[PDB]
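> Sharing a structure here in structure tokens format.
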Amino acid sequence: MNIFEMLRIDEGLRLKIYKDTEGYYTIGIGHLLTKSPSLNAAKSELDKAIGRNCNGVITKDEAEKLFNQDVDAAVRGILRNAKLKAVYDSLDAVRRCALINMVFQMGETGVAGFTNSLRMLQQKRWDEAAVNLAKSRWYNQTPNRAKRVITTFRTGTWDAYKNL
């Protein structure tokens, strides 16, 4: 299992504009298009992103190209953020996958707000960090995905997805 398969499980694949759990306009594999209410603003962002007139619809190929870009951007973001990179460097390969997942979902800024949890991960206090991470809007809003990530940080194995 690798980062791509993991995220594919968490976000799903949709070839037509859709609304996310938050109600925002998304396409493909969790690619946020705009927090704007206008489907029109969304279609415009979408054509800008693909370089063609899509009329709200993209092929698999296109969806995958977006996905490659976004995972790349997530990793580079971690590597550019001081707080984030310190954590990342301290972690094993599976746990690193879990941090990437959070970054892809909630952006750099968002994750960097998890001060206390990040400190605990750095200290390798797995159980404790797992319990703190669950005390978030994130967990209350998308509990099943959040639990899958949390277990990944807790155990350091792919168990939560070995199911899926």
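Determined via X-ray crystallography, 1.8 Å.
Using N, Cα and C of the backbone, Cβ positions are placed for all residues, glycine too.
Sharing the feature lines straight out of Swiss-Prot:
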ACT_SITE  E11  active site, proton donor/acceptor
ACT_SITE  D20  active site, proton donor/acceptor
BINDING   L32, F104, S117, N132  substrate binding site
MUTAGEN   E11 to A, F, H, M or N  Complete loss of enzymatic activity
MUTAGEN   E11 to Q  Complete loss of activity
MUTAGEN   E11 to N  Loss of 84% of enzymatic activity
MUTAGEN   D20 to E or Q  Loss of 99% of enzymatic activity
MUTAGEN   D20 to A, N, S or T  Complete loss of enzymatic activity
MUTAGEN   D20 to C  Nearly no effet on specific enzymatic activity
MUTAGEN   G30 to F  Almost complete loss of enzymatic activity. The enzyme is destabilized by 1.5 kcal/mol
MUTAGEN   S117 to F  10-fold decrease in enzymatic activity
MUTAGEN   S117 to I  500-fold decrease in enzymatic activity
MUTAGEN   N132 to M or F  2-fold decrease in enzymatic activity
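So that I understand the layout, could you describe where these features sit and how close they are to other parts?
Around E11 (mutagenesis position), a 10 Å sphere centred on its CB holds 20 further CB atoms from the protein chains shown.
Counting only same-chain residues six or more apart in sequence, the Cβ atoms lying under 8 angstroms from the Cβ of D20 (mutagenesis position) belong to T26, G30, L32. For the recorded site, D20 (mutagenesis position), the DSSP three-state label reads coil.
The secondary structure of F104 (substrate binding site), as reduced to three states from DSSP, is helical.
Under DSSP, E11 (mutagenesis position) is assigned to a helix (H, G or I) in the three-state scheme.
Summarising the environment of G30 (mutagenesis position), the number of other Cβ atoms within 10 Å of its Cβ, over all protein chains shown, is 19.
Long-range C-beta contacts of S117 (mutagenesis position), restricted to its own chain and to partners at least six residues apart, with a cutoff below 8 Å, comprise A129, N132, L133.
In the shown protein chains, 19 other C-beta atoms lie within 10 A of the C-beta of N132 (mutagenesis position).
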> Can you tell me how many other Cβ atoms are located within 10 Å of the Cβ belonging to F104 (substrate binding site)?
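Summing over all protein chains shown, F104 (substrate binding site) has 23 other Cβ atoms within 10 Å.
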> Please give me the CB contact count at 10 A for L32 (substrate binding site), counting all chains in the structure.
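Here the count is 16.
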> Just checking a number: largest C-alpha distance across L32, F104, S117, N132 for the substrate site, rounded to a whole Å.
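The span, Cα to Cα at its widest, is 27 Å.
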